[PDB]
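Asks: Please find one structure pasted underneath; my questions will follow.
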Amino acid sequence: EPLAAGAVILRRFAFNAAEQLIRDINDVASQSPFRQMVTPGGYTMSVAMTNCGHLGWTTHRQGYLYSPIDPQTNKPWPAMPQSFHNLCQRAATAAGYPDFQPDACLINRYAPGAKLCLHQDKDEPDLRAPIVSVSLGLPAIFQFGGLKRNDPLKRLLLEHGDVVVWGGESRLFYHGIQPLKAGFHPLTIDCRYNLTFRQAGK
DNA sequence: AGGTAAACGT
DNA sequence: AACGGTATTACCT
Ligand SMILES: O=C(O)CCC(=O)C(=O)O
Ligand SMILES: [Mn+2]
């Protein structure tokens, strides 16, 4: 019944914290605005993104990279809000990863139709640390597979406040998001946000 | 050697 | 529309 070895879903874990989380997303984006990044191959992603914390995930021509500087503003990413950090630590603890210290939070925003094709999170040098993923606003279908792209997928609806954590044996599993269905949510109005916490540095 | 980008047709 | 090809290569370090 558990998501996978080392992996768990904490349904509605972030429900009570969500209004403050969303105020702080708005604050982060007021400094480093959401933008749709362009892949190395030249395609614009459907998800709009920004980052907070000491390191931010970015693409550039040469690949994927963590950087301490937002290439759009040329200034450091905004500091990680304490609300984000406190929620992360509680969720990580509840999921069995009490020692997790993220230094990076990638904020994804899904408009209707936006998706994330199956991928692995492998840009982090220390793969001992888990990923903590917090869903806010409109629901989305999350794909969670195995070590190989063709391993069979579990498909789970992720609703507002749901937190998923993966690590250990499932750290490098393929995962993704199916094209967002249009809808209404009273706190985000017409979108989904996802916060993805990582330990990106050493 | 090995790391690793990947987001159209059936 | 769920599944899988593509990187079965071309380039870095
Ligand atoms: O949006 C999600 O639920 C997953 C996001 C994700 O996998 C990523 O940003 O790497
Ligand atoms: Mn991911």
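Numbering, chain A: per Swiss-Prot, residues 13-214 in sequence.
Quick check of the header: X-ray crystallography, 1.8 Å.
A Cβ is built for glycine as well, from the same backbone N, Cα and C atoms used for every other residue.
Heads up, here are the entries from Swiss-Prot:
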- A:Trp69, A:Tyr76, A:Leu77, A:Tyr78, A:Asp135, A:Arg161: substrate binding site (BINDING)
- A:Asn120, A:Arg121, A:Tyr122, A:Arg204, A:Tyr205, A:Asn206, A:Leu207, A:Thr208, A:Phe209, A:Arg210: 2-oxoglutarate binding site (BINDING)
- A:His131, A:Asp133, A:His187: Fe cation binding site (BINDING)
- A:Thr51 to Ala: Slightly reduced activity towards single-stranded DNA containing 1-methyladenine. Reduces affinity for undamaged DNA (MUTAGEN)
- A:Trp69 to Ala: Abolishes activity towards single-stranded DNA containing 1-methyladenine (MUTAGEN)
- A:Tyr76 to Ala: Reduces affinity for damaged DNA and activity towards single-stranded DNA containing 1-methyladenine (MUTAGEN)
- A:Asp135 to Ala: Abolishes activity towards single-stranded DNA containing 1-methyladenine. Alters substrate specificity, so that the enzyme gains activity towards single-stranded DNA containing 1-methylguanine (MUTAGEN)
- A:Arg161 to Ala: No effect on enzyme activity. Decreases affinity for damaged DNA (MUTAGEN)
Asks: According to DSSP, folded down to helix, strand and coil, what is A:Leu207 (2-oxoglutarate binding site)?
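Replies: The residue in question, A:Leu207 (2-oxoglutarate binding site), is strand (DSSP, three-state).
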Asks: Among A:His131, A:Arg161, A:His187, all listed as recorded positions, which has the most CB atoms within 10 Å of its CB?
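Replies: The most densely surrounded of these recorded positions is A:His187.
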Asks: Among the recorded positions A:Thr51, A:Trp69, A:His187, A:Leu207, whose Cα is within 10 A of the Cα of A:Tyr76 (mutagenesis position)?
Replies: A:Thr51, A:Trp69
Asks: For A:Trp69 (mutagenesis position), which of these binding-site residues sit within 10 Å, Cα to Cα: A:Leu77, A:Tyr122, A:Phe209?
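Replies: Of everything listed, what lies within 10 Å of A:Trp69 (mutagenesis position) (Cα to Cα) is A:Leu77.
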Asks: Could you state the CA-to-CA distance between A:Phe209 (2-oxoglutarate binding site) and A:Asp133 (Fe cation binding site) to the nearest Å?
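Replies: Taking the Cα atoms only, A:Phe209 (2-oxoglutarate binding site) lies 11 Å from A:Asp133 (Fe cation binding site).
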Asks: Neighbour count first, Cβ atoms within 10 Å, every protein chain included; then name which of A:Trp69, A:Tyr76, A:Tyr78, A:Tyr205, A:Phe209 tops the list of recorded positions.
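Replies: For the recorded positions A:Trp69, A:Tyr76, A:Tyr78, A:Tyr205, A:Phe209, the Cβ with the most other Cβ atoms within 10 Å is A:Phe209.
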Asks: Taking just the CA atoms, what is the gap between A:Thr51 (mutagenesis position) and A:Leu77 (substrate binding site) in Å?
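Replies: Distance (Cα to Cα, whole Å): 11 Å.
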Asks: Taking Cα-Cα distance, which of the binding-site residues A:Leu77, A:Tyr78, A:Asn120, A:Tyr122, A:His187, A:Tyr205 are within 10 Å of A:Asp135 (mutagenesis position)?
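Replies: Within 10 Å Cα-Cα: A:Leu77, A:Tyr78.
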